[PDB]
Amino acid sequence: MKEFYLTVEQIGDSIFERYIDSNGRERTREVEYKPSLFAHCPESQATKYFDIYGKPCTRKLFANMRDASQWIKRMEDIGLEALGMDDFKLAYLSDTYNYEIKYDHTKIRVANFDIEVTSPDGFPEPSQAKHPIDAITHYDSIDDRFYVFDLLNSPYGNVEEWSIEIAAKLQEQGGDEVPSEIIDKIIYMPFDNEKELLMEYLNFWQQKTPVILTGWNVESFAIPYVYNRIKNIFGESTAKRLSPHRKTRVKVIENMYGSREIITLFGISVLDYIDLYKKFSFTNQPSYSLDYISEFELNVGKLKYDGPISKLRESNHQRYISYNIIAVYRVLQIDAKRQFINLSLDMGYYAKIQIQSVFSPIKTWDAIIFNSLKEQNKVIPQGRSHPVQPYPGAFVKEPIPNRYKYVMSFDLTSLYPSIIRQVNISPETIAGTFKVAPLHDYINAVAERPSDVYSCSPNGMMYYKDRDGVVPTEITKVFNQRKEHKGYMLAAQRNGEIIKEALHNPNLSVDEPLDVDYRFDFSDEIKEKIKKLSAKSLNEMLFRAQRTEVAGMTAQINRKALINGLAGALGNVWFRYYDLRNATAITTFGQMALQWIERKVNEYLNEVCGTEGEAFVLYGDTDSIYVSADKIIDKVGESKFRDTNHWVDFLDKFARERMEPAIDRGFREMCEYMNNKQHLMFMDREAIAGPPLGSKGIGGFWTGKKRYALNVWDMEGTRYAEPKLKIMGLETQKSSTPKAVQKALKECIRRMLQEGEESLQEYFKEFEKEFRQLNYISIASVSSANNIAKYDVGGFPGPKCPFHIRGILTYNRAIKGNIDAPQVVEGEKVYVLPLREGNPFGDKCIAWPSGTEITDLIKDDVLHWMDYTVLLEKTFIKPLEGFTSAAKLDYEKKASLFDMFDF
DNA sequence: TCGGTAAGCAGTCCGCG
DNA sequence: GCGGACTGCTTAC
Ligand SMILES: Nc1ncnc2c1ncn2[C@H]1C[C@H](O)[C@@H](COP(=O)(O)OP(=O)(O)OP(=O)(O)O)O1
Ligand SMILES: [Ca+2]
Ligand SMILES: [Ca+2]
Ligand SMILES: [Ca+2]
Ligand SMILES: [Ca+2]
């Protein structure tokens with residue numbers, strides 16, 4: 001097999017590399033790497049090295065990395081550019097792996113772990129590590145085993161051994177319901193003292209040294225706790241055994257309630273699953289407890305136990321250990337679904353970076369571009385200092401707030417990367433400038449053609465048409481991968497709907513799910529077999545289709561994110577290829593494209609409808625247009641349609657056969673106007689929206705920019721079994737909105753769009769009547785808690801103190817003296833509830849760590865003093881008022897002359 | 001050696017016979 | 001008690 005790296009580190013003048021060799025064995029080597037950098041030289045000198053602008057360079061081979069770094073400093077002081085890769089481990093990887101890396105994930109040791117620490121005096125701070133570690137579960141991907149280290153004797157209680165037999169039993173039978181599929185993979189190791197537990201764990205760690213280290217919150221809790229606990233008991237040198245190179249870095253944040261620290265373990269790639277989830281999931285959650293996320297992702301119930309966690313080991317050691325095990329497994333279950341570790345590996349090896357650098361689009365792109373240029377013997381420019389400067393972005397149309405009955409939307413494929421490719425935007429493809437006209441003049445095609453030689457953007461930039469740019473070249477490769485995966489995702493989505501349709505008429509038979517690849521549209525023969533399947537097999541197929549869809553979603557959305565990241569990186573001052581000429585060349589072109597095609601679509605639809613000057617495009621954001629299809633439906637006459645699906649089919653055909661060709665013609669003209677390298681403005685139909693035929697539903701509404709709701713029957717070629725609400729920006733979509741309020745608002749919207757005003761009024765009346773009976777957590781608002789200390793004046797709110805922070809300060813005063821009360825953590829999220837006047841908390845609101853029940857000593861007071869009236873008005877009534885006023889509907893029947901009668 | 005902009009709404013402070 | 005200038009938070013691209 002071909003070799004591939006596992007980890008790489010620079011330590012002084014040494015590169016330390018862990019890798020897999022040709023025989024598939026894990027090896028480690030220390031290399032006294034001799035790096036090269038480059039200086040511009042005169043033209044009279046024969047060289048094979050050229051910078052990206054074709055200027056000749058001389059290579060400087062250094063005896064060591066420090067010598068190379070020192071030369072950079074001298075060059076800075078002289079005032080001359082020091083070219084080449086200054087992150088020497090990237091140069092090392094590029095030199096050692098001068099080919100496309102084919103990695104074998106089965107040879108990579110992925111460790112998932114978590115620890116337990118009983119603490120009778122508050123949260124066990126990792127920086128202090130004053131309490132015994134009393135459990136570790138460490139899962140090894142190579143062994144496929146859960147190694148459980150269980151402390152039996154501790155100053156906080158002596159306990160009996162954990163029982164695997166009781167662990168496997170149902171909870172309803174007194175067991176812990178440790179999943180059956182992992183029972184046989186558990187290796188249980190009890191210890192009579194912590195010193196032997198930890199010594200054994202370190203020996204274990206030496207034998208099975210993680211390459212990828214993950215788990216939930218491991219970076220901020222498990223890792224620094226283990227490191228500091230070992231340091232306190234055995235000494236710092238022993239703690240450093242957690243690094244295969246015996247080197248660590250301790251970073252102390254300290255601000256300001258307690259000192260926290262992050263430990264860098266050289267030779268390990270830590271990918272805290274919490275950080276992977278936040279980067280790659282595209283959710284915003286009200287809480288990031290593992291219980292919350294596991295319920296969201298897997299539909300598994302909370303791990304239930306009696307009493308506080310500080311007393312769980314002593315009261316129920318059996319459950320304590322089982323829950324430690326299940327917690328580790330839950331992260332594995334989330335990854336089996338989401339496939340973020342797979343993504344990280346794919347991306348890391350593609351770029352040739354440390355795997356943990358996937359968190360940085362700048363590092364990733366620097367490495368991709370460096371490797372690309374190096375293959376051509378080109379020399380990368382030195383990074384330079386730039387002041388931060390605001391610059392213009394996308395255009396968003398101001399919509400007329402209203403109900404909109406029939407809507408069809410259209411959207412440009414991968415816009416910013418497509419602009420890069422179309423215009424040929426790269427640091428080295430700049431040909432010059434032209435004198436700009438007002439943007440409106442380009443949009444309306446009245447401005448002079450910028451150039452008949454070069455490829456242009458309406459920001460004034462010109463690019464070479466007849467040469468390749470490294471940015472377009474490399475962005476295209478990732479775009480093409482993205483496109484492949486999005487194809488698989490959409491096919492799986494379409495296949496899902498086929499299964500949902502079949503589930504309306506399931507067969508009474510004993511059968512099996514079909515052996516199919518869900519990444520491809522089902523053949524006619526598969527569809528025939530599906531119509532004969534039982535409910536049991538159909539539901540299993542639907543699960544597999546949806547898992548396939550999620551896998552494709554992960555793969556495509558994050559490749560989309562990486563390429564959009566490159567467009568944004570051009571506007572980040574720390575990017576090697578920072579250039580506002582290129583950043584604004586993209587965004588300005590986008591503004592033109594949207595407004596150009598708005599004009600073209602209005603022109604076209606007026607023409608085919610036999611009218612002039614009507615506004616068909618009601619809204620657009622960045623690269624999308626929303627077209628009112630009322631006149632199109634009315635042109636043929638609504639009475640001509642047999643059912644909803646009939647008019648949906650008609651609009652689908654209209655969009656594809658008439659509008660898209662006109663849109664294509666419009667953009668081809670824009671391309672020749674800007675004299676661009678390649679036409680890549682591909683704007684396809686996205687949503688077909690409207691009310692069910694014959695209903696009083698309003699179809700859709702806009703309240704303003706970035707705020708709308710649509711009843712969608714078809715999305716990007718997926719014809720839904722059941723209509724789906726597309727809601728953007730409204731409170732239903734915000735993590736700050738109470739859970740039960742999100743639900744009620746969405747149903748209010750569903751009724752508006754699908755059923756009409758009377759239906760809405762019926763639901764509103766019920767919700768208002770029952771509101772006070774909802775669980776307090778379901779009706780609590782959520783906020784991130786930033787800069788708490790800033791507004792903390794003797795436990796009381798200082799000037800301009802935000803509402804949620806005031807809630808936290810109220811909570812802090814309420815729990816003073818309480819030892820078991822959970823502290824609010826700076827930067828994390830809190831539930832917030834308003835309090836009625838005269839409450840014993842002494843303020844208008846209270847806030848507590850999100851995803852948790854509020855502590856028992858103040859729970860009864862909060863429930864007694866909760867302001868339901870304020871809660872309902874602020875979170876439910878006020879947003880609903882916004883929706884209905886925009887839609888010209890009432891959520892409450894207004895008084896009229898009819899009230900004089902007895903109906 | 002760490003490494004995108006546009007834009008809506010809730011809330012505080014302030015003016016306000 | 002509301003509107004206006006400002007911070008903060010959050011979402012749509
Ligand atoms: N998360 C983001 N980071 C940076 N730029 C973004 C992001 N989301 C959107 N943009 C910018 C760049 C996009 O090309 C442009 C249009 O957004 P959008 O339509 O969501 O995606 P897209 O056009 O890149 O891909 P798609 O093919 O899925 O439509 O807005
Ligand atoms: Ca735990
Ligand atoms: Ca798009
Ligand atoms: Ca059937
Ligand atoms: Ca879009």
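The way this entry was determined, per its header, is X-ray crystallography, 2.0 Å.
Each residue, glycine too, has its Cβ placed from N, Cα and C.
When other Cβ atoms within 10 Å of the Cβ of A:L412 (Mg(2+) 4 binding site) are tallied across all protein chains shown, the result is 23. Here Swiss-Prot flags A:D411, A:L412, A:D623 as Mg(2+) 4 binding site, drawing on experimental evidence.
As annotated by Swiss-Prot, Mg(2+) 3 binding site applies to A:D411, A:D623. On its own chain, A:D623 (Mg(2+) 4 binding site) has A:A394, A:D411, A:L412, A:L415, A:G590, A:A593, A:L594, A:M683 as residues at least 6 apart in sequence with a Cβ closer than 8 Å to its own Cβ. Under the DSSP three-state reduction, A:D623 (Mg(2+) 4 binding site) is assigned to coil, being neither helix nor strand.
Sequence annotations record features per position, and here Swiss-Prot assigns substrate binding site to A:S414, A:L415, A:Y416, A:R482, A:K560 based on a large-scale study or a structure entry. Taking the Cβ of A:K560 (substrate binding site) as reference, residues of its chain lying under 8 Å away and at least six apart in sequence are, in sequence order, A:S414, A:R482, A:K486. In the three-state DSSP reading, A:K560 (substrate binding site) counts as helix.
Here Swiss-Prot notes a mutagenesis experiment, A:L415 to A or G, with the remark: Decreases base selectivity by several hundred fold. The Cβ neighbour count for A:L415 (mutagenesis position), using a 10 Å radius over every protein chain in view, is 25. In the three-state DSSP assignment, the secondary structure recorded for A:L415 (mutagenesis position) is helix.
Record note (Swiss-Prot) on the mutagenesis of A:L415 to M: No effect on base selectivity.
Quoting Swiss-Prot on the mutagenesis of A:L415 to G or F: Increased misinsertion, increased mismatch extension and inefficient proofreading.
In sequence order, A:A394, A:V396, A:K397, A:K705, A:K706 are the residues of the chain that are 6 or more apart from A:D621 (mutagenesis position) and have a CB within less than 8 Å of its CB. Among the sequence features in Swiss-Prot, the mutagenesis site A:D621 to A is noted as follows: Drastic decrease in the efficiency of incorporation of dGMP.
A:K706 to A appears in Swiss-Prot as a published mutagenesis result, with the remark: Almost complete loss of polymerase activity. In three-state terms derived from DSSP, A:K706 (mutagenesis position) belongs to neither a helical nor a strand segment and is classed as coil.
For A:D714 (mutagenesis position), other Cβ atoms within 10 Å of its Cβ number 22. Listed in Swiss-Prot is the mutagenesis experiment A:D714 to A, annotated as follows: Complete loss of viral replication.
Among the recorded positions A:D411, A:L412, A:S414, A:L415, A:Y416, A:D623, residues whose Cβ is positioned under 6 Å from ligand 5 are identified as A:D411, A:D623. Checking the recorded positions A:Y416, A:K706, A:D714 against ligand 1 with a 6 Å cutoff on the Cβ atom leaves A:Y416, in sequence order. Neighbouring residues of the recorded substrate site, listed in sequence order and excluding A:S414, A:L415, A:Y416, A:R482, A:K560, comprise A:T413, A:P417, A:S418, A:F479, A:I563, A:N564 (Cβ within 8 Å of the Cβ centroid).
Listed in sequence order, the residues of the same chain lying 6 or more apart from A:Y416 (substrate binding site) and placing their CB within less than 8 Å of its CB are A:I563, A:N564, A:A567, A:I586, A:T587, A:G590. Sitting within 8 Å of the Cβ centre of A:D411, A:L412, A:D623, and not among those site residues for Mg(2+) 4, are the Cβ atoms of A:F410, A:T413, A:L415, A:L594, A:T622, A:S624, A:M683.
In this structure, none of the recorded positions from A:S414, A:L415, A:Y416, A:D623, A:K706 has a C-beta falling under 6 Å of any atom of ligand 4.
Overall, the recorded substrate-binding residues A:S414, A:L415, A:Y416, A:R482, A:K560 cover a maximum inter-Cα distance of 14 Å.
Among the recorded positions listed (A:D411, A:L415, A:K706), A:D411, A:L415 have a CB atom closer than 6 Å to some atom of ligand 3, in sequence order. Comparing the recorded positions A:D411, A:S414, A:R482, A:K706 on other C-beta atoms within 10 angstroms of each C-beta gives the minimum for A:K706.
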